[PDB]
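Colleague: Please read through the structure below; I'll follow up with questions.
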Amino acid sequence: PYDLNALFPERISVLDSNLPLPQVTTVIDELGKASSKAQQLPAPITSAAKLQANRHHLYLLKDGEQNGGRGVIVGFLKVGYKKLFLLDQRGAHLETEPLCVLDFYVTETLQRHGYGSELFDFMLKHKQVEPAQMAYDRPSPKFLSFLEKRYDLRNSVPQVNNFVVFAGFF
Ligand SMILES: CC(=O)SCCNC(=O)CCNC(=O)[C@H](O)C(C)(C)COP(=O)(O)OP(=O)(O)OC[C@H]1O[C@@H](n2cnc3c(N)ncnc32)[C@H](O)[C@@H]1OP(=O)(O)O
């Protein structure tokens, strides 16, 4: 119906909770399903409806050249604040409300071409945050390698919930 380059003129677009709407819905839903399948999750953790219902922020990377220059969304990164009880390196149990990575996916055939990096760098600047100051919801092996090799985040501080944080968090 619309070319994506017309809906999203920027290479990386930011959506809050405000999502023409049916086309935007389809794009986000398909990407969310792809991410959850990649992670062997029982259901999508990212969808258009969930975006509308939550206070999350979704970054979408568009390859403007694809589909005869009409554009295709090739990856997304979803972040949001979560209230968390966390343990520091000495075992002090601290209440915190960090910005968290909640979902993150680049189309499998397009991985390892820097798209994840572009999304993550854009978000850090946009949110005015450094990677060590964030929490990570159940990060996968691929994402942990990404964080170690590109952002020097290694040897996380063990938590009892499913969130991961690194030394510089504290
Ligand atoms: C909290 C959560 O969101 S948990 C869910 C995380 N998402 C997933 O597991 C979904 C499946 N995985 C993905 O979609 C991707 O692997 C992502 C989004 C994590 C990374 O996106 P990509 O576009 O592939 O990352 P990008 O190309 O920018 O990689 C940057 C660096 O990260 C490291 N890296 C990325 N993938 C890997 C990997 N599979 N193995 C080892 N290192 C990797 C490399 O150092 C890479 O640089 P190099 O390619 O020059 O070696």
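Here chain A follows Swiss-Prot, giving residues 4-22, 34-184 in order.
Quick reminder: no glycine exception, Cβ is built from N, Cα and C everywhere.
If you look up Swiss-Prot, you'll see 118-131, 154-163 marked as acetyl-CoA binding site, on the strength of experimental evidence. Among the sequence features in Swiss-Prot, the mutagenesis site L45 to A is noted as follows: Reduces activity to 30%. As a published mutagenesis entry, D117 to A appears in Swiss-Prot alongside the note: Reduces activity to 3%. Causes the formation of a constitutive dimer in solution. Among the mutagenesis results in Swiss-Prot, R126 to E has the note: Reduces activity to 19%. The residue drawn here is the original one. What Swiss-Prot says about the mutagenesis result for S131 to L is this: No effect. As a published mutagenesis entry, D151 to A appears in Swiss-Prot alongside the note: Reduces activity to 1%. Listed in Swiss-Prot is the mutagenesis experiment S154 to A, annotated as follows: Reduces activity to 8%.
Where in this structure would I find these features, and how exposed are they?
Modeller: In this structure, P155 (acetyl-CoA binding site) is part of a helix by DSSP. The Cβ neighbour count for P155 (acetyl-CoA binding site), using a 10 Å radius and every protein chain shown, is 7.
For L45 (mutagenesis position), the number of other Cβ atoms no farther than 10 Å from its own Cβ, over all displayed protein chains, is 25.
Every protein chain considered, the tally of other Cβ atoms within 10 Å of the Cβ of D117 (mutagenesis position) stands at 23.
DSSP gives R126 (mutagenesis position) a coil state; it is part of no helix or strand. Just so you know, the Cβ of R126 (mutagenesis position) picks up 11 other Cβ atoms within 10 Å once every protein chain is counted.
Shown in sequence order, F160, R164 are the residues of the chain, 6+ apart in sequence, with a C-beta less than 8 angstroms from the C-beta of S131 (mutagenesis position). DSSP classifies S131 (mutagenesis position) as helix under the three-state reduction.
Just so you know, the Cβ of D151 (mutagenesis position) picks up 19 other Cβ atoms within 10 Å once every protein chain is counted.
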Colleague: So if I draw a 10 Å sphere around the Cβ of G130 (acetyl-CoA binding site), how many other Cβ atoms end up inside it?
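Modeller: Result for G130 (acetyl-CoA binding site): 21 neighbouring Cβ atoms inside 10 Å.
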Colleague: Got a sec? Which of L45, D117, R126, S154, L158, the recorded positions, have CB under 6 Å of any ligand 1 atom?
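Modeller: Cβ under 6 Å from ligand 1: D117, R126, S154.
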Colleague: Round to the nearest Å and tell me the distance between the Cα atoms flanking the 11-residue gap, namely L22 and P34.
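Modeller: Once the 11 missing residues are skipped, the Cα atoms sit 9 Å apart.
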Colleague: Can you check what DSSP calls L45 (mutagenesis position), collapsed to helix, strand or coil?
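Modeller: SS state of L45 (mutagenesis position) = helix.
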Colleague: Can you tell me the CA-to-CA distance separating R126 (mutagenesis position) and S154 (mutagenesis position), as a whole number of Å?
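Modeller: Rounded to the nearest whole number, the Cα-Cα distance is 15 Å.
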Colleague: Report, in whole Å, the straight Cα-to-Cα distance of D117 (mutagenesis position) from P155 (acetyl-CoA binding site).
Modeller: 14
